[PDB]
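The block underneath contains the structure these notes are about, expressed in structure tokens.
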Amino acid sequence: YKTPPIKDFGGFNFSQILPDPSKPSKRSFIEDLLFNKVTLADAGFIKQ
Amino acid sequence: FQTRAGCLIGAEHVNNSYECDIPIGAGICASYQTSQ
Ligand SMILES: *[C@@H]1O[C@H](CO)[C@@H](O[C@@H]2O[C@H](CO)[C@@H](O[C@@H]3O[C@H](CO[C@H]4O[C@H](CO)[C@@H](O)[C@H](O)[C@@H]4O)[C@@H](O)[C@H](O[C@H]4O[C@H](CO)[C@@H](O)[C@H](O)[C@@H]4O)[C@@H]3O)[C@H](O)[C@H]2NC(C)=O)[C@H](O)[C@H]1NC(C)=O
Ligand SMILES: *[C@@H]1O[C@H](CO)[C@@H](O)[C@H](O)[C@H]1NC(C)=O
């Protein structure tokens, strides 16, 4: 499914959670912040 | 066809997408179809 362009949700705001088309990765604002906070290691994407 | 998981030989890449049958991995799946 997909969200409609309109957001007539009785004033309720989901901006920080709904996907942001601007970012290539459609991670929500909150999810991107979480990823930044986390410090992963060994992604393994054909590492040198 | 180079892929994230590595390198495959003997198959053919296509643009059309379906439900995965034999997960190769990293968003890549294999299927036997037509010709065949
Ligand atoms: C749901 O939640 C989001 C996020 O709050 C709302 O989007 C706008 O958010 C801003 C503040 O976060 C609201 O306040 C005013 O925004 C005006 C311009 O808005 C945009 O400006 C830049 C564009 O890149 C963004 O940073 C900003 O988040 C908005 O996208 C400005 O008059 C002010 O924003 C300023 O904020 C900081 C400085 O404090 C900087 O980013 C910029 O200098 C920017 O000018 C002001 O704070 C705004 O009213 C919100 N609505 C809009 C833009 O339409 C959603 O609107 C909200 N939706 C609902 C239904 O509640
Ligand atoms: C279609 O396949 C070829 C190569 O596989 C190339 O045109 C491109 O990668 C694909 N383009 C689209 C729109 O599928």
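Chain B is numbered as in Swiss-Prot; the shown residues are, in order, 643-676, 689-690.
Using the three backbone atoms N, Cα and C, a Cβ is placed for every residue, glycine included.
Taken verbatim from Swiss-Prot:
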MUTAGEN   B:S673 to A  No effect on O-glycosylation by host GALNT1
MUTAGEN   B:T676 to A  Partial loss of O-glycosylation by host GALNT1
VARIANT   B:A653 to V  In strain: 19B/501Y
VARIANT   B:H655 to Y  In strain: Gamma/P.1, 19B/501T, 19B/501Y, Omicron/BA.1, Omicron/BA.2, Omicron/BA.2.12.1, Omicron/BA.2.75, Omicron/BA.4, Omicron/BA.5, Omicron/BQ.1.1, Omicron/XBB.1.5, Omicron/EG.5.1
Per DSSP (three-state), B:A653 (variant position) is coil
Which entry in the list of mutagenesis positions, B:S673, B:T676, has its Cβ near the fewest other Cβ atoms, using 10 Å as the limit? B:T676
Reported as an integer number of Å, what is the Cα distance between B:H655 (variant position) and B:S673 (mutagenesis position)? 10
Candidate with sparsest Cβ neighbourhood (10 Å radius) among B:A653, B:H655, the listed variant positions: B:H655
